[PDB]
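Chemist: Just passing along the structure, written as structure tokens.
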Amino acid sequence: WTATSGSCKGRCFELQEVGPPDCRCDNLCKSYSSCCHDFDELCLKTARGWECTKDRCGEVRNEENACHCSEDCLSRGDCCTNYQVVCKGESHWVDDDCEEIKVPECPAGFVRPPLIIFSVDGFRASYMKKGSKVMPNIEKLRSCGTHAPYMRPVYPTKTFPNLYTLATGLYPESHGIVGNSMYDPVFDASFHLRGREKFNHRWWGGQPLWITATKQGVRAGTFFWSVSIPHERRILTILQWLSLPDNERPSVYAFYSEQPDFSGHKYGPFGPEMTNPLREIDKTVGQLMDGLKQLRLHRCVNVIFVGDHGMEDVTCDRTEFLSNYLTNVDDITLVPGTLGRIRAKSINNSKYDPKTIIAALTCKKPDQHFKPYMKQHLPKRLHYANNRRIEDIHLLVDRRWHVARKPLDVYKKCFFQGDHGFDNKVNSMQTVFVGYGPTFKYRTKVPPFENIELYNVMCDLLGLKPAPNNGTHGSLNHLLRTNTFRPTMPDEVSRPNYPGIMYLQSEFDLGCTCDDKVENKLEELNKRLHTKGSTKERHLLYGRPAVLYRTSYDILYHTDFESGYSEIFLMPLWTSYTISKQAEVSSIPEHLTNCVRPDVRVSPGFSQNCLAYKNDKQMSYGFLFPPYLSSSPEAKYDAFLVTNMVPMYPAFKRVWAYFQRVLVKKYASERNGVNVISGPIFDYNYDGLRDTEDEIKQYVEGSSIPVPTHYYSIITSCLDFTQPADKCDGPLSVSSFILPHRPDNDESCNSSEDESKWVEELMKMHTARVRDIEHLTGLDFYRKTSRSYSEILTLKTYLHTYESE
Ligand SMILES: *[C@@H]1O[C@H](CO)[C@@H](O[C@@H]2O[C@H](CO)[C@@H](O[C@@H]3O[C@H](CO[C@H]4O[C@H](CO)[C@@H](O)[C@H](O[C@H]5O[C@H](CO)[C@@H](O)[C@H](O)[C@@H]5O[C@H]5O[C@H](CO)[C@@H](O)[C@H](O)[C@@H]5O)[C@@H]4O)[C@@H](O)[C@H](O[C@H]4O[C@H](CO)[C@@H](O)[C@H](O)[C@@H]4O[C@H]4O[C@H](CO)[C@@H](O)[C@H](O)[C@@H]4O)[C@@H]3O)[C@H](O)[C@H]2NC(C)=O)[C@H](O)[C@H]1NC(C)=O
Ligand SMILES: NS(=O)(=O)c1ccc(C(=O)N2C[C@H]3CN(C(=O)c4cnc(OC5CCOCC5)c(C5CC5)c4)C[C@@H]3C2)nc1
Ligand SMILES: [Ca+2]
Ligand SMILES: [Cl-]
Ligand code: NA
Ligand code: NA
Ligand SMILES: [Zn+2]
């Protein structure tokens, strides 16, 4: 109930929202049917349009007009944005040659440059190039400021998840807005686009920028506009706020555009109808810039032009129907469209089984256009599992397609020609970033980066300390002229032991056997120095990783590789080796097929044993440093040490073997040598963070050997590939992966073919950032290079996407 009987005189677009049932005059009041009776009349004036004309110049102030061309307008701060151009001989901002803004040029009384965030829904990254002829203001911002060729959204590439990620620096799984549509089982409530429940505060986790600003004494402009308030009025309101007295004037502002997303749904991303919305957005940017110029704020304000997701071609006829796969279709609820989320229609139904549902949806038709997953098996790069609002069963849908429950859903609701929501690595989902102003660089292109990084940067632009978030603070220092954030390396928590030869062969009772026999003073000092760390500079290129938690581990040196061996997990945490362009692949000799050798530096009690793998009918084992890449027949024995051994399902050995035998040598040829760091990951509670011992759900039968949920590899070389990995003078180049450790290859529909038909495709799907790996293992890589830390942070957030240009 609102007593909508008060008045909005002298209150239009008030900065604080008043408590019901007193009526409101803020920019959100319409969305709450709570505006005072006179709001439209006083606050939404439209008389005479949005632009001065020759004859309106000098006019007597008529307070009914939408904007003014009278003499006093400037001091009042309510001119039409084109006033000085029409009435005073001035040029449009877009017609001026750009000039570097070396320092803020701001009116007296401004304590910091203000920030304006200009958000555009569905602005696909390729519109910057393809629509450049019709967006002159946006192109001037792009080419004079700092820009990226595209910005990566979060999954799912929907509007609410992405806008709230921009505001908080958080993955959807952490901020809580995990879709445009949600069911929260703890609240027993639903969140929908239409309706009231989305206004409830309990949905919205983390700490968004406007709250971070307020708590630290920076005034924020009311960010959100009711949909019916036209774009022109939003611009004018912002310009008016910028004219307020210093003690009332906000330091940060938000403008949101429903376009081009709205049109893109109807017409497809490149429909000929798509030109006009793009023209209209550019005109709005022009109005803001002409407006700032009138107030002499155009070399004072930082402007961020940013999108939430792109847009792809999608029509009704490209729909897969769960009713063509499942007998029991009325027993399930589906969240449909460009992603699938399935749960039970009724929790009283004890005959609902996720396993049988997954099985009925797995590889059933030759060209099937979705793939079912348990959420914990989704690629780790999506970070889409650790939230009770995300259903256990998920369908990743092919780009260009939709999934629905029954044909009736589609034709009882072809309408649309564009949609979005797909995997965030898809090219058509990519969006835009441009930063322009005194704190940004001048005419600079930066490489693509993820939208989770911007919250940190907007805090920096405003002198705020960011709430804890998923950005890597400092990884975007290269966008900024000043205000950079200079972080320090995390301190190592555990130092390693360096064990020598301390045990005799006969003390091991592990049930392991090896055919090693036969043999000398030359090559005996030679093998001992290898075990003392003589080739370590060849294989440990960037320092050893630091262990950022309390644990007990050893450094182990060998001719071909170095490792950090965990006495708690009974296996390496990391194994590091270098494969040069010329290195040769050999094979495992026959006398060594089932060879496993005790490691005389590590006690029996801290070792794996072969008997457990024998007894475990499902589990087998593999090696972290691959025997195929040993540098000599004598070095090959090192690769069979029990301390190089890890648990592997036979199904996963098909993947691992192909990676080690074929792919490592391939990358070494293509990249001029590579450095590889490999190891296990344990994430049983699927939160994207390293498990402690008491979190491990599975061990090799009868033993304390814990089973990894994933295996990672970090493959590094020289960005200038004319130099070999081990003698690089400049920037590095990285790609990495987190492969799920699974007892079957159900994820790959073609896995009964040769590994050369499906393995590399699986790895690409599970591409990762070094930073994803750090979270999952508690390690910190690249501790000793010649590069600056900021540059290393950038490299650690890099993702190799394998999309085309
Ligand atoms: C991305 O960045 C984010 C932000 O940095 C990272 O997430 C953080 O991870 C921290 C470590 O897991 C976590 O710290 C915990 O805080 C608990 C208190 O949490 C409240 O306070 C914070 C801060 O104000 C607040 O933001 C939280 O809000 C969450 O919960 C509500 C839902 O009710 C949501 O509105 C909100 O969106 C958010 O949800 C998300 O987080 C929770 C986890 O907290 C998830 O479960 C959700 O799915 C969702 O993702 C909270 O209001 C604190 O209680 C924890 O302490 C426990 O564990 C420690 C270990 O040190 C132990 O010492 C304690 O005893 C305690 O255990 C007790 O509780 C157990 C569980 O009930 C119980 O079993 C035990 O026996 C004990 O009794 C913990 O310190 C921090 O909250 C989140 N922050 C956010 C915003 O998510 C994230 O890790 C990053 N991701 C990656 C990949 O790096
Ligand atoms: N495109 S789609 O997914 O089909 C789809 C679905 C619903 C809608 C829709 O009705 N709408 C109506 C729109 C009103 N709106 C907003 O006011 C808002 C504007 N800024 C925002 O973020 C910040 C602003 C500051 O800097 C960083 C980003 C947010 C955040 C969620 C809180 C919210 C966004 C709503 C989606 N639009 C598109
Ligand atoms: Ca975990
Ligand atoms: Cl959704
Ligand atoms: Na076995
Ligand atoms: Na398969
Ligand atoms: Zn949309």
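What you see of chain A is 51-463, 468-573, 576-591, 617-886, where the numbers are those given in Swiss-Prot.
Each Cβ is built from the backbone N, Cα and C atoms, and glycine gets one as well.
The mutagenesis experiment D171 to N is recorded by Swiss-Prot, whose note states: Abolishes lysophospholipase D activity. Positions annotated as Zn(2+) 1 binding site by Swiss-Prot: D171, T209, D358, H359. Under mutagenesis, Swiss-Prot gives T209 to A with this note: Abolishes lysophospholipase D activity. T209 to S appears in Swiss-Prot as a published mutagenesis result, with the remark: 15% of wild-type lysophospholipase D activity. Marked as active site, nucleophile by Swiss-Prot: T209. If you look up Swiss-Prot, you'll see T209, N230, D311, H474 marked as 1-hexadecanoyl-sn-glycero-3-phosphate binding site, on the strength of similarity to another entry. The annotation that Swiss-Prot gives for the mutagenesis experiment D311 to N reads: Abolishes lysophospholipase D activity. For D311, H315, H474, the entry in Swiss-Prot reads Zn(2+) 2 binding site. Experimental mutagenesis at this site is recorded by Swiss-Prot as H315 to Q, annotated: 20% of wild-type lysophospholipase D activity. Listed in Swiss-Prot as a mutagenesis experiment, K430 to A is described as follows: Impaired secretion. No effect on lysophospholipase activity.
Describe the structural context of each listed feature in the structure shown, including burial, neighbouring residues and relevant distances.
Modeler: Within 10 Å of the C-beta atom of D171 (mutagenesis position) sit 21 other C-beta atoms, taking all shown protein chains into account. In the three-state DSSP scheme, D171 (mutagenesis position) is classed as strand.
Look at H359 (Zn(2+) 1 binding site): DSSP puts it in coil.
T209 (mutagenesis position) counts 20 other C-beta atoms within 10 Å of its own C-beta, drawing on all protein chains shown.
Classification of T209 (mutagenesis position) by DSSP places it within a helix.
Long-range Cβ proximity for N230 (1-hexadecanoyl-sn-glycero-3-phosphate binding site), meaning a same-chain Cβ under 8 A and a gap of 6 or more residues, is found for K208, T209, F210, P211, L243.
Note: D311 (mutagenesis position) has non-local neighbours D171, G172, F173, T209, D358, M361, i.e. same-chain residues 6+ apart with C-beta under 8 A of its own C-beta.
The Cβ neighbour count for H315 (mutagenesis position), using a 10 Å radius over every protein chain in view, is 18.
The DSSP secondary structure for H315 (mutagenesis position) is helix.
Secondary structure at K430 (mutagenesis position), taken from DSSP and collapsed to helix, strand or coil, is helix. The Cβ of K430 (mutagenesis position) has 28 other Cβ atoms within 10 Å, all protein chains considered.
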Chemist: Work out how many Å separate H315 (mutagenesis position) and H474 (1-hexadecanoyl-sn-glycero-3-phosphate binding site) at their Cα atoms, rounded off.
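Modeler: Rounded to a whole number, the Cα-Cα distance is 9 Å.
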Chemist: Using a 10 Å radius around its CB, how many other CB atoms surround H359 (Zn(2+) 1 binding site)?
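Modeler: Total other Cβ atoms inside 10 Å, all chains included: 30.
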Chemist: Hey, for the Zn(2+) 1 site built from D171, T209, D358, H359, who else sits with CB inside 8 A of the CB center?
Modeler: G172, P203, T207, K208, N212, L213, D311, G357, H474, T485
Chemist: Of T209, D311, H359, the recorded positions listed, which put a C-beta under 6 Å from ligand 4? Please answer none if none do.
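Modeler: Those recorded positions that pass the cut-off are none, since no Cβ is under 6 Å from ligand 4.
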Chemist: Applying a 10 Å Cβ distance cut-off over all chains shown, what neighbour count does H474 (1-hexadecanoyl-sn-glycero-3-phosphate binding site) have?
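Modeler: Taking every protein chain into account, the count is 30.
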Chemist: Over all shown protein chains, what is the count of other CB atoms within 10 A of the CB belonging to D358 (Zn(2+) 1 binding site)?
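Modeler: Here the count is 28.
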Chemist: Just checking: Cα distance in Å between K463 and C468, the two residues bordering 4 missing ones?
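Modeler: With 4 residues missing, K463 and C468 have Cα atoms 10 Å apart.
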